[PDB]
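Chemist: Have a look at the structure that comes next, please.
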Amino acid sequence: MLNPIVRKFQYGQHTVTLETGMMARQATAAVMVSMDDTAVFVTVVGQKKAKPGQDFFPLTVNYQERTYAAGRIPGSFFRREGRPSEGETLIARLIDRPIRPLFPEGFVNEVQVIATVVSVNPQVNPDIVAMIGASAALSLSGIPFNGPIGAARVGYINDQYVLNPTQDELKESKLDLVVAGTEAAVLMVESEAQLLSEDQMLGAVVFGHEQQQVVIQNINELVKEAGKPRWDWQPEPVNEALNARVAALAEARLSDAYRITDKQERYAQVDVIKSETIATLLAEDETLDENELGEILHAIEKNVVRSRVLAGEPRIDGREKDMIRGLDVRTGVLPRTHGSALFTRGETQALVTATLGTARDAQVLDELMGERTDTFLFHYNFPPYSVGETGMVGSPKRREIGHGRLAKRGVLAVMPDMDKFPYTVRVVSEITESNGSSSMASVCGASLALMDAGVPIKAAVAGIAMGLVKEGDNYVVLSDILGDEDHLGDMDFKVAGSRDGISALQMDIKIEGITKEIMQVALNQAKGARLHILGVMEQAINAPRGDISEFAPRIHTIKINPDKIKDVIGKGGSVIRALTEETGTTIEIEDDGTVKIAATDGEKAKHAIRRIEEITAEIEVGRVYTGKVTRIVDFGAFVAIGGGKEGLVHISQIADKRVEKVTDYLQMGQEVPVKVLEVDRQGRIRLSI
Amino acid sequence: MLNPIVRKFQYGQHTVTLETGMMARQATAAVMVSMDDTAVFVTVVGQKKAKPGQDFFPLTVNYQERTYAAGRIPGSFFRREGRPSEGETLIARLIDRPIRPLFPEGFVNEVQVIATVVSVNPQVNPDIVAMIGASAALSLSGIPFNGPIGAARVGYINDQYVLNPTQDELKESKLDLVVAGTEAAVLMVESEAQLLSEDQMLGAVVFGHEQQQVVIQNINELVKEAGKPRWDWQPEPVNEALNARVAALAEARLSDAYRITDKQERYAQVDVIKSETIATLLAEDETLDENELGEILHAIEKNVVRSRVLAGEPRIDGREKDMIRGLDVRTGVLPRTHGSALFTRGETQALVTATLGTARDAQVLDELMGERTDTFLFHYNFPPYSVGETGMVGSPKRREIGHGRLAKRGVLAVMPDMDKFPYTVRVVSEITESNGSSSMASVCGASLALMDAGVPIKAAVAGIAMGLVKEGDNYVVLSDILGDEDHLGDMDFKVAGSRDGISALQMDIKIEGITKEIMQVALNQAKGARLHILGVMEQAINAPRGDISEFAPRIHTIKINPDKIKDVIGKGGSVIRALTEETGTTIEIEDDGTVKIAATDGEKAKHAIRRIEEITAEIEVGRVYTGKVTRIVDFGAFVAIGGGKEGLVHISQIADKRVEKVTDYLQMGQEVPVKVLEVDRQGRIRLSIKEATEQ
């Protein structure tokens with residue numbers, strides 16, 4: 001028989017179970033993690049040998065939300081689970097971000113971790129469960145890994161931190177901050193936040209890091225009980241028996257070259273010293289093969305810039321450590337789009353557009369927790385010419401979707417709630433050119449494009465991409481980092497939010513010994529640079545324009561009395577069908593208390609108002625008035641006062657006298673006095689000659 | 001700061017704007033182009049050095065219609081733009097065809113030009129805006145390129161030409177010709193026409209070329225103001241001693257080999273002397289192989305055939321200049337299909353099929369220009385076995401769409417109007433074998449398959465793929481060119497139309513000096529070959545068949561009153577769903593009471609008529625049942641005229657107050673028949689003792 005090893009927790013008043021040892025025995029390791037009636041099966045396979053022509057490390061992650069886990073049949077025509085959506089692909093990225101730095105330097109063997117959701121109760125989100133499982137599975141396997149990461153989701157409600165909140169706490173919460181870290185340090189931070197201050201969110205991360213300690217302790221128990229024999233993988237030695245000679249021949253001139261002011265002359269001189277030292281040392285294989293020699297020269301370049309940045313003022317572009325690049329910000333740039341903007345920051349440029357739509361058009365996405373409507377849609381397009389090089393159109397990847405979601409979190413915090421503004425809005429960003437941190441340039445552009453469209457957005461929103469360099473006790477916090485300056489980042493972090501408070505924070509710490517002391521001054525420097533940007537944006541547009549641009553659809557609403565419903569509906573929706581086809585306009589959106597008119601243009605809304613007021617309780621008459629002869633017989637006449645239908649006036653009303661014959665009223669089209677003058681009564685007219 | 005550079009020529013009665021230097025500054029060039037307000041952002045990136053040992057030119061073009069440009073959010077479930085589409089990959093082909101020949105010979109650096117539509121006004125089509133933008137972007141970049149190209153769309157209304165017509169001007173027009181050219185020559189022409197004559201179509205191309213020199217002038221002043229420096233490209237020399245030496249060792253016998261009458265012996269002898277010279281001739285610029293020597297032999301082969309064709313009548317097929325391949329035609333080839341044909345023309349063959357459908361099966365086409373729902377659908381399938389090769393069936397090439405649209409333009413003109421013929425018709429063509437033009441063979445087959453399915457088309461249509469070879473004052477028009485006469489096609493052109501006139505025209509010119517005198521004699525030779533083909537097509541079948549084939553859906557209508565309409569529906573069309581599935585018959589509700597009915601045969605439709613009348617008729621009439629029924633009670637009785645269900649009746653209206661007792665019979669199971677009396681309180685049911693439709 002087979003037997004399973006089982007451990008239990010109490011993690012934020014939930015009972016986590018790490019079952020292992022009875023499933024997928026051919027895989028390098030496997031665990032089923034369940035937290036509360038919610039379970040993910042996660043399994044690692046890592047081959048022992050990689051083809052010696054492999055330079056990069058192929059860690060790969062897949063996360064799959066099998067719909068049977070929610071106990072219901074798929075909605076797709078093929079009745080089968082489809083491609084990864086936003087939802088699967090973003091969760092695959094959050095699991096990958098903490099695991100990739102923990103693997104040892106120069107580890108290159110191919111590793112694949114596959115996480116399947118197999119149960120859910122709607123109250124508990126599976127992503128945090130999958131993160132615990134991935135660190136358990138990797139640390140149970142023999143594979144070289146620097147200790148198991150925990151994970152915590154932290155909510156903020158009634159000025160109190162709440163560990164691993166349910167959907168019921170999160171709908172009320174002002175914060176959704178996720179932490180992942182080892183025993184020693186935070187490794188990843190991610191959040192949406194309702195304009196909290198810096199010291200509130202740096203409280204949230206350290207609370208989240210303290211609470212996840214139980215998970216890291218329990219995984220260390222399970223690894224003692226059921227852990228495989230460890231791998232003996234060792235790296236190739238650092239020197240490769242040429243390090244010192246090439247360092248001596250390159251470094252003197254190469255370290256000089258970065259003093260040169262002109263980007264072109266600097267690049268040229270660096271290429272000259274590189275090509276000369278490549279041409280000089282052609283004595284052997286792996287010099288006649290440039291690759292190993294060139295990889296060493298590229299490493300010298302990184303070392304010389306890194307040392308300059310710590311002590312000396314000049315950067316890769318000669319700016320001061322904190323000197324943000326120049327801005328200019330055009331608005332209303334595109335002729336027929338609802339609102340549009342062209343935000344720039346050095347050589348990163350983000351053309352952004354906002355587009356407005358009716359209650360019909362909104363996205364109804366289906367996910368394991370629930371099928372649900374939302375009304376703010378953000379799409380991020382990154383075409384290849386943006387980086388000055390050619391390839392396949394679109395070029396879609398996890399990073400481009402990551403950047404889309406991060407930007408949406410930044411400005412979703414500051415969107416109006418539906419009662420102030422009833423439209424669905426799509427914001428769509430074309431990255432016309434990029435050389436670093438294009439995601440934070442896209443949130444600045446979205447803030448412009450919404451104000452320019454005349455959405456009642458609460459406040460202007462901006463973002464900055466920072467970094468930090470550290471050596472022992474020495475560190476420098478730098479602002480507006482380039483793509484070329486990525487090597488200097490021991491802590492890549494992005495902050496976006498209004499003057500009042502921050503909308504989003506994201507951090508990829510790559511190294512041990514970052515502290516609550518350091519993160520305080522780093523956020524305090526980001527506050528400065530972010531308030532500088534808003535100083536320019538407030539001059540380019542000052543407040544959202546009162547009136548929505550002329551090409552947008554219009555939605556508006558009027559209050560109605562409880563008796564008017566039968567008049568608005570008619571018989572089997574006949575008056576609705578007539579009104580909608582007269583007006584080319586949908587009106588069904590409300591029918592109790594109010595009616596809502598959702599029109600393709602302003603004239604069609606006015607046309608709808610005219611027609612509904614000519615029908616809805618317009619038939620009733622209380623005083624003496626005129627309305628024409630419309631259709632006639634001997635027995636009486638049909639007489640029109642308005643748009644709403646009017647029945648036969650009997651000839652005994654029409655004629656006072658005995659005769660009652662059609663000769664008295666034979667003339668068609670005649671204008672005549674007509675007052676119903678009748679309450680608590682069926683439809684009648686007291687016209688009398 | 002950034003500073004955009006603008007210019008604003010007047011062209012087509014609209015205001016145009018060439019705005020540059022503000023966006024995508026990392027890209028080799030970029031332009032925002034805007035006419036009226038239908039703006040496209042178009043940018044080119046071309047790498048400075050070509051990857052080693054390349055042979056073909058990897059120019060790539062793609063064009064993307066972002067939906068936000070029309071001011072609406074996407075209707076897709078993902079609420080975002082996905083893959084390219086029929087209406088965009090075709091437009092990319094229209095941008096590519098005039099650009100591709102205009103690059104210098106031996107240029108093989110990778111170039112990518114990408115056009116995004118960013119605003120649209122529904123009256124002005126963005127495609128012509130993209131063509132002037134692509135010309136501007138390439139000529140502003142340092143890329144070696146033989147000057148700018150303009151593009152013009154020409155309409156015909158009241159016997160007068162109109163430049164750049166609106167959608168309003170176009171819907172009334174008998175023509176939709178697009179022409180693109182430099183100041184020298186009309187590099188591309190592409191056109192649907194409502195049976196215009198030769199003089200009218202060749203007038204349209206010269207008009208459209210005269211009044212677009214303004215675009216090429218304004219691009220030239222912008223290139224002086226804002227153009228980057230022309231970067232240096234030099235052609236790889238190909239003029240070694242071994243070129244002349246291999247020619248000397250090949251041309252004489254290659255001339256001797258091309259004299260051979262038999263196709264098979266010709267191919268055999270050419271392959272032999274190729275194989276011999278590949279095996280023998282040393283001093284190749286690499287260890288001895290095909291990799292230049294075969295490409296040099298291929299140049300001799302091209303020169304020999306081309307010179308023979310200019311000097312004298314003989315070709316590779318053994319036919320003369322004005323000659324057409326052998327034809328065979330047969331019709332009704334596929335059973336259980338509404339109509340089918342097998343048009344054949346030497347080694348080119350198309351199994352064309354027509355199928356009819358309802359107004360409901362019509363495909364809605366969504367564009368930036370608004371919805372463009374249509375009723376004649378053309379699909380073009382080119383499987384790999386058609387050319388005697390293998391692999392990757394069913395994944396379409398850009399030219400499977402390209403050829404499909406050209407064929408649709410050819411047969412769109414002769415389709416009947418909706419009131420004379422109400423069915424939506426899909427024409428599908430399988431190219432069963434091809435070594436010649438497959439698109440013009442598909443038009444010939446489509447006109448057969450529509451007549452065979454009995455669609456009341458105006459006239460039979462055919463098409464021809466001409467070619468022209470030119471050498472100084474020498475030129476020859478070839479009336480029907482194969483798949484390996486490609487090197488002889490300096491002017492590649494395809495024309496399809498009725499006896500009366502042209503329905504579609506397409507020309508790719510890739511030589512200078514094409515005068516109107518040349519284009520007249522070329523079209524006049526196409527007229528000859530096209531009338532020959534109709535001579536065979538008319539002899540296989542004369543006119544559309546008396547009515548549609550017995551399997552085809554026959555649609556008809558009966559008028560019934562609105563109280564029966566609600567009774568045919570029930571709730572949520574549930575009675576329609578039941579009756580339509582029971583009868584296998586389609587129906588449509590209309591508010592005037594004329595319900596439409598469609599089935600594959602008469603009897604199924606008649607069954608549906610009978611059932612909806614019988615079910616929605618009042619209960620007063622019906623079958624003459626013996627009303628023996630149980631469940632009789634003193635305080636009202638349940639009585640069924642028919643069926644298991646038992647309806648109610650009461651002490652008074654059982655027997656029109658003739659008695660005080662509930663039933664005069666006063667007996668359960670008694671035989672007296674029952675039918676409804678009209679009176680019906682909503683909370684009451686009436687089923688009186690009534691025989692023989694007493695009512």
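The header says electron microscopy, 3.7 Å.
Note that Cβ sites are derived from N, Cα and C of the backbone, with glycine treated the same way.
According to Swiss-Prot, the record shows the following:
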{"type": "MUTAGEN", "residues": "B:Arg83 to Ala", "note": "No effect on RNA-binding. No effect on degradation of long RNA molecules. Impairs degradation of short RNA molecules"}
{"type": "MUTAGEN", "residues": "B:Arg100 to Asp", "note": "Abolishes enzyme activity"}
{"type": "MUTAGEN", "residues": "B:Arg319 to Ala", "note": "Abolishes enzyme activity"}
{"type": "MUTAGEN", "residues": "B:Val428 to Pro", "note": "Abolishes enzyme activity"}
{"type": "BINDING", "residues": "B:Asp486, B:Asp492", "note": "Mg(2+) binding site"}
{"type": "DOMAIN", "residues": "B:553-612", "note": "domain 'KH'"}
{"type": "DOMAIN", "residues": "B:622-690", "note": "domain 'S1 motif'"}
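Describe the structural surroundings of these features, if you would.
Modeler: Taking Cβ-Cβ distances under 8 Å and a sequence separation of 6 or more, B:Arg83 (mutagenesis position) has no neighbours in its chain. Mapped onto three states, the DSSP output places B:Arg83 (mutagenesis position) in coil.
Of all Cβ atoms in the shown protein chains, 15 besides its own fall within 10 Å of the Cβ of B:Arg100 (mutagenesis position). B:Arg100 (mutagenesis position) falls within a helix when secondary structure is assigned with DSSP.
DSSP gives B:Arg319 (mutagenesis position) a coil state; it is part of no helix or strand. Same-chain residues at least 6 positions away in sequence with a Cβ under 8 Å from that of B:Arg319 (mutagenesis position) are, in sequence order, B:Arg325, B:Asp480.
Contacts of B:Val428 (mutagenesis position) defined by a Cβ separation under 8 A and a same-chain sequence distance of 6+ are given as B:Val352, B:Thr353, B:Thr355, B:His379, B:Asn381, in order along the sequence. Under the DSSP three-state reduction, B:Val428 (mutagenesis position) is assigned to strand.
Here B:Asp486 (Mg(2+) binding site) comes close to no residue that lies at least six apart in sequence on the same chain with a C-beta under 8 angstroms from its C-beta.
Helix, strand and coil counts under DSSP for the domain 'KH' (B:553-612) come to 29 helix, 15 strand, 16 coil.
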Chemist: Which whole-number value in Å describes the distance between the Cα atoms of B:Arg100 (mutagenesis position) and B:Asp492 (Mg(2+) binding site)?
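Modeler: The Cα atom of B:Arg100 (mutagenesis position) is 14 Å away from the Cα atom of B:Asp492 (Mg(2+) binding site).
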Chemist: Can you check which residues sit near B:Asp492 (Mg(2+) binding site), meaning Cβ under 8 Å from its Cβ, same chain, 6 or more apart in sequence, and list them in order?
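Modeler: For B:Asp492 (Mg(2+) binding site), the qualifying residues are B:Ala465, B:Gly467, B:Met507, B:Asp508, B:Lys510.
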Chemist: Using DSSP, would you call B:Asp486 (Mg(2+) binding site) helix, strand or coil?
Modeler: helix
Chemist: Taking helix as H, G and I and strand as E and B in DSSP, count the residues of the domain 'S1 motif' (B:622-690) in helix, strand and coil.
Modeler: 0 helix, 10 strand, 59 coil
